[PDB]
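Working notes for the structure below.
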Amino acid sequence: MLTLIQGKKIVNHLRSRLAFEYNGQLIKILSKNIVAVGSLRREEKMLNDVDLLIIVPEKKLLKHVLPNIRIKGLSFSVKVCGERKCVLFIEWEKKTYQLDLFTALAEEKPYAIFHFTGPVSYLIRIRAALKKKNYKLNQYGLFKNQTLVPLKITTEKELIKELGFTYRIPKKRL
């Protein structure tokens, strides 16, 4: 049970302590590919769990990075690991901290993290304003009507700005 402040420090250390195993060598993940989700992204007071979104560049790497991801400096434990989502408990500073790692393609990296935090009430309202124009968004990109229509989205803000929706601060996502 760590606070938003403690986890903020946590992500800082994690930012330089997360890498994948490809070709026998440890490939570190650029700090530019790290986004916060859930309450941690909504500057919430306390957070029960810390959901981190990893950006997988290559296609195969998506199912390569998650399964071959080692941690240096911190103690981790894998309990429920899959392909796109992995559950592992890591202990740091002689204490245990819950850390859930989930990967998303470069296309859903901005969209998924944004639609990660939500919550449901915030997500449902989001679609309402977009529905007026016939646009949808979620770990995949911007959809038109009911089919994935390719939209240009870079970084993260582009996903919302592109839809022409009123951009709101992460803390204002309720």
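Determined via solution NMR.
Just so you know, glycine gets a Cβ as well, placed from its N, Cα and C.
The Cβ of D100 (Mg(2+) binding site) lies under 8 Å from the Cβ of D49, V50, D51, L52, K85, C86, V87, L88, each of which sits 6+ residues away along the same chain. Taken from Swiss-Prot, the feature Mg(2+) binding site applies to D49, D51, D100.
Long-range neighbours of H115 (mutagenesis position) (same chain, six or more residues apart, CB within less than 8 Å of its CB): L123, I126, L137, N138, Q139. A helical conformation is recorded for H115 (mutagenesis position) in the three-state DSSP classification. Among the mutagenesis experiments that Swiss-Prot reports, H115 to D is described with the note: 18x decreased dG:dGTP misincorporation.
Record note (Swiss-Prot), mutagenesis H115 to F: Slower dG:dGTP misincorporation. The unchanged residue is displayed.
Quoted from Swiss-Prot for the published mutagenesis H115 to A: Complete loss of MgdGTP binding and dG:dGTP ternary complex formation but not dG:dCTP ternary complex formation.
According to Swiss-Prot, the experimentally introduced change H115 to E is described as follows: 36x decreased dG:dGTP misincorporation.
Under its mutagenesis entries, Swiss-Prot includes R125 to A with the note: Loss of DNA binding affinity. Decreased dG:dGTP misincorporation. Under DSSP, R125 (mutagenesis position) is assigned to a helix (H, G or I) in the three-state scheme.
Quoted from Swiss-Prot, the note on the mutagenesis of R127 to A is: Slower dG:dGTP misincorporation.
For the mutagenesis result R168 to A, the note given in Swiss-Prot is Loss of DNA binding affinity. Decreased dGTP misincorporation. For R168 (mutagenesis position), no same-chain residue that is 6 or more apart in sequence has a Cβ closer than 8 Å to its Cβ. DSSP classifies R168 (mutagenesis position) as coil under the three-state reduction.
Here the binding-site residues are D49, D51; the one with the fewest Cβ atoms within 10 Å of its Cβ is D49. Burial estimate for the mutagenesis positions (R125, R127): highest at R127, by number of other CB atoms within 10 Å.
The residues near the Mg(2+) site, meaning same-chain residues not in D49, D51, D100 whose C-beta sits within 8 angstroms of the mean position of the site's C-beta atoms, are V37, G38, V50, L52, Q98, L99, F102, in sequence order.
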